[PDB]
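Contents: one structure, followed by commentary.
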Amino acid sequence: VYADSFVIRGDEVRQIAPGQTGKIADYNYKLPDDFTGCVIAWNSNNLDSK
Amino acid sequence: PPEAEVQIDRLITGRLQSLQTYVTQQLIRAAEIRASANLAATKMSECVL
């Protein structure tokens, strides 16, 4: 399996999913239509917010 | 594509059902025509000759 880790805003969380598109999932990271796996996201205001 | 696939699937299902219906009707009509042609061949062999 694969683990792709990055930091995105809470608004663009819905962009990480097969199908729908957007500025984030057009030139940065796009999922395949028949993607098999899971998408794991969690709040991290206490670690990255300088 | 992700949302057009469903519409294309619906159209494919409809067209496939139409083609299947046409093929079945053609098979039945061709069987009837074959029976009539066998009768015609029997008539030609047993009447003309």
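Note that chain A carries Swiss-Prot numbering, so the residues on display, from first to last, are 395-444.
Note: Cβ is positioned from N, Cα and C throughout, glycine not excepted.
The 10 Å shell around the Cβ of A:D405 (variant position) contains 9 further Cβ atoms across the protein chains shown. Annotation of the natural variant A:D405 to N in Swiss-Prot: In strain: Omicron/BA.2, Omicron/BA.2.12.1, Omicron/BA.2.75, Omicron/BA.4, Omicron/BA.5, Omicron/BQ.1.1, Omicron/XBB.1.5, Omicron/EG.5.1; complete loss of interaction with host integrins; the original residue is retained in the structure shown.
Classification of A:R408 (variant position) by DSSP places it within a helix. Here the residue is the original one, while Swiss-Prot reports the natural variant A:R408 to S with the comment In strain: Omicron/BA.2, Omicron/BA.2.12.1, Omicron/BA.2.75, Omicron/BA.4, Omicron/BA.5, Omicron/BQ.1.1, Omicron/XBB.1.5, Omicron/EG.5.1.
One entry in Swiss-Prot concerns the natural variant A:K417 to T. Its note says: In strain: Gamma/P.1. Listed in sequence order, the same-chain residues six or more apart from A:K417 (variant position) with CB atoms under 8 A from its CB number zero; the list is none.
A:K417 to N appears in Swiss-Prot as a known natural variant, with the remark: In strain: Beta/B.1.351, Omicron/BA.1, Omicron/BA.2, Omicron/BA.2.12.1, Omicron/BA.2.75, Omicron/BA.4, Omicron/BA.5, Omicron/BQ.1.1, Omicron/XBB.1.5, Omicron/EG.5.1; May enhance affinity to human ACE2 receptor.
There are 6 other Cβ atoms within 10 Å of the Cβ belonging to A:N440 (variant position). For A:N440 to K, Swiss-Prot lists a natural variant annotated as follows: In strain: Omicron/BA.1, Omicron/BA.2, Omicron/BA.2.12.1, Omicron/BA.2.75, Omicron/BA.4, Omicron/BA.5, Omicron/BQ.1.1, Omicron/XBB.1.5, Omicron/EG.5.1.
Record note (Swiss-Prot), natural variant A:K444 to T: In strain: Omicron/BQ.1.1. The unchanged residue is displayed. On its own chain, A:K444 (variant position) has no residue at least 6 apart in sequence with a Cβ closer than 8 Å to its own Cβ.
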Those residues of the chain, 6+ apart, with a Cβ under 8 Å from that of A:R408 (variant position): A:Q414
